[PDB]
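S.K.: My questions all concern the structure below.
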Amino acid sequence: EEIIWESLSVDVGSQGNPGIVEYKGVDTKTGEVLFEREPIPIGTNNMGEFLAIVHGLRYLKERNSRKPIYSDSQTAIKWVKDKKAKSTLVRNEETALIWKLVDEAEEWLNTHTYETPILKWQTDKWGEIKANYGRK
RNA sequence: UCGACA
DNA sequence: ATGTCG
Ligand code: VO4
Ligand SMILES: [Mg+2]
Ligand SMILES: [Mg+2]
């Protein structure tokens, strides 16, 4: 299987886990940053990966784009497929912002239709995903 | 008992 | 190290 360059790549970035979470989506071909989330004080890697895909889904749908989305997160891909984020992050006053975004993301998935293929970025064959933050 | 993706 | 799934 080859890389579908005509696509959107998303990825999470964090400082600690759980810790500060952010994410962005980029054009897989050029690397142009199409959107980037404002750092979230506290959240998990998988929540961020999940929010990144849903944000890409809405980004593409508003523009009537049928391009697929690449993510390197097996967990986030499954959560999106089930339209349910199974995070273990403790629900409390500290993790309110991330959980709210996560709940709203889920809500969006349960209130909208889309055919966007959500593809697994084969990191071991193609190297780091184009929207990556972390060290290689 | 791990294996895997982050 | 910690977050999650097969
Ligand atoms: O802009 V919306 O996709 O929330 O309908
Ligand atoms: Mg990732
Ligand atoms: Mg990354």
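Chain A is numbered as in Swiss-Prot; shown residues: 61-196, in order.
If you're wondering, the header gives X-ray crystallography, 1.9 Å.
Cβ from N, Cα, C; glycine included.
Feature annotation from Swiss-Prot assigns Mg(2+) 2 binding site to A:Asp71, A:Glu109, A:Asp132. Under its mutagenesis entries, Swiss-Prot includes A:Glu109 to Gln with the note: Loss of activity. What Swiss-Prot notes for the published mutagenesis of A:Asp132 to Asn is this: Loss of activity. While the structure shown retains the original residue, Swiss-Prot records the mutagenesis experiment A:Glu188 to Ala with this note: Strongly reduces activity. For the mutagenesis of A:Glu188 to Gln, Swiss-Prot gives this note: No effect. The structure shown keeps the original residue.
For each listed feature, how buried is it and what is near it?
M.R.: Within 10 Å of the C-beta of A:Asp132 (mutagenesis position) there are 21 other C-beta atoms, taking all protein chains into account.
There are 25 other Cβ atoms within 10 Å of the Cβ belonging to A:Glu109 (mutagenesis position).
Of all Cβ atoms in the protein chains displayed, 14 besides its own lie within 10 Å of the Cβ of A:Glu188 (mutagenesis position).
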S.K.: Given the recorded positions A:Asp71, A:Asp132, A:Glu188, which one's Cα is the least distant from that of A:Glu109 (mutagenesis position)?
M.R.: A:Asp71
S.K.: From the recorded positions listed here (A:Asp71, A:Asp132, A:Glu188), select those whose CB sits under 6 A from an atom of ligand 2.
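M.R.: The ones that qualify, in sequence order, are A:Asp71, A:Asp132.
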